[PDB]
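Trainee: Encoded as structure tokens, here's the structure I'll be asking about.
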Amino acid sequence: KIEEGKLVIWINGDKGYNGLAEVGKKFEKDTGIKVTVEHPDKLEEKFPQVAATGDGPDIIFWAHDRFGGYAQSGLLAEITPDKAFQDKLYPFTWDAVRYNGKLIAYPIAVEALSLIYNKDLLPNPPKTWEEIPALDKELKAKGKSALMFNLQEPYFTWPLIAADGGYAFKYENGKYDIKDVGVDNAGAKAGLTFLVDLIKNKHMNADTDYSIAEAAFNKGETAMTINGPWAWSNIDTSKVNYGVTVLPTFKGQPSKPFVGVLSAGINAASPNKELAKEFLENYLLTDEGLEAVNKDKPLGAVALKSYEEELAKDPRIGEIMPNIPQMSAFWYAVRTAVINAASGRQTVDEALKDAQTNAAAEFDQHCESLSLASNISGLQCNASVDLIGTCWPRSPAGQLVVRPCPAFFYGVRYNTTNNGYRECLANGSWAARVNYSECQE
Amino acid sequence: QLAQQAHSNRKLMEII
Ligand SMILES: OC[C@H]1O[C@H](O[C@H]2[C@H](O)[C@@H](O)[C@@H](O)O[C@@H]2CO)[C@H](O)[C@@H](O)[C@@H]1O
Ligand SMILES: [Ca+2]
């Protein structure tokens, strides 16, 4: 259970959590309420695990794309800012945290990946991806490399995959079409083929993660990286002379990074909702609060109008992501495809074919048709194919179901006069196990 | 090999 009368906040460790903690310390001094800021690894997966039990933080910070899934699980409280507060943030930031009519988070910052480059190694950064192989060749003769970035997280390769035509879900009839997935079209194939080719030709290493790339850039070993504004603070420190610019073009088409709105959701099981609202609206979402965070690690662009007007003067300072529940399937699909293509485990074609399936994993067909004369009232188990390939028909909850034994199983004859048995449970889920004992060899 | 393929199928059906 969550402790009443304090605030526990979770934010990713790459964000300005020390700056956030200072806003927390001021809130503590003014209220006598302890604020604890924590930053567990993989928070975006840990949050729903812990929260569905009524545990977790009072406030969770992530990019808005995760929030639709959280809200559908009932994990997030609906937020209640007055029209006057709403007016202080840009309309489009509110749009990103609106799910099925309701505001489900406060928008904080607008996050976009950029090309970060070392001005000493590369006074003019490339305008195209296509010139990077030649540039790497020149740099290798000097014991440097052109480009290193995180290949383990699909957020960083997506801009190139999307450039020539890849997309997540198509916006059709005023809503994202979850059946229309674009991870396996010509443009997605072309983008990923380029990336694999960079690796095949030793211009990049498949195993490059966040830390190899950040260290490589900051030690002056690579001329370019790809990252968000939060990363600038670490470069500042390193005293590499760096510039920030737009991602290069692929086949003459701009790179297309997926844009995130860092947002702050309130845990539906928190007994501290009015405290969390007060902290967010009156302490964090002020010029002074956002400045405190920005000073730790840059936010880039922010949702708050008054502070964005100051920030827009920064020279260092692409589509908004959907917030739909299917975004986690999408990211998981692309992650897997990229890692498999980059490591040679699959071809680009194979990888992206699997990605299309996995991104649309919520949607087999033949089994549903083979028993559509049923009309059952109340709880039912849906048509389902088991691991052996046996089709279990739509059945009432609380009933044992009987289907013949498969004619063939791994190229093996079985007598179809025998049956297998499966219980459709009282709650409308299939029993995990099927009794196949009777299907004699 | 087929009788072994059968004994190996048994173990599978027994789990599933
Ligand atoms: O890589 C897939 C991943 O991308 C995005 O996560 C970003 C996040 O938005 C940024 O705040 C930053 O911290 O880096 C993350 C990637 O390392 C999506 O928001 C996320 O759902 C997705 O899984
Ligand atoms: Ca992490």
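Here chain B follows Swiss-Prot, giving residues 179-194 in order.
Cβ atoms are placed via backbone N, Cα and C, with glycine included.
Annotations per Swiss-Prot:
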type: MUTAGEN; residues: B:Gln183 to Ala; note: Strongly reduced affinity for CRFR1
type: MUTAGEN; residues: B:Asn187 to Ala; note: No effect on affinity for CRFR1
type: MUTAGEN; residues: B:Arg188 to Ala; note: Strongly reduced affinity for CRFR1
type: MUTAGEN; residues: B:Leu190 to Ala; note: Strongly reduced affinity for CRFR1
type: MUTAGEN; residues: B:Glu192 to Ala; note: No effect on affinity for CRFR1
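For the listed features, I'd like the structural context: burial, neighbours, distances.
Mentor: For the recorded site, B:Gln183 (mutagenesis position), the DSSP three-state label reads helix.
Of all the Cβ atoms in the protein chains shown, 18 others lie within 10 Å of the Cβ of B:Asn187 (mutagenesis position).
Remark: B:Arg188 (mutagenesis position) has no non-local neighbours by Cβ distance under 8 Å and separation of at least 6 in sequence.
In this view, B:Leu190 (mutagenesis position) is surrounded by 13 other Cβ atoms within 10 Å of its Cβ, with every protein chain counted. In the three-state DSSP scheme, B:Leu190 (mutagenesis position) falls into the helix class.
Packing around B:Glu192 (mutagenesis position) is summarised by its Cβ count: 11 other Cβ atoms lie within 10 angstroms of its Cβ, all protein chains included.
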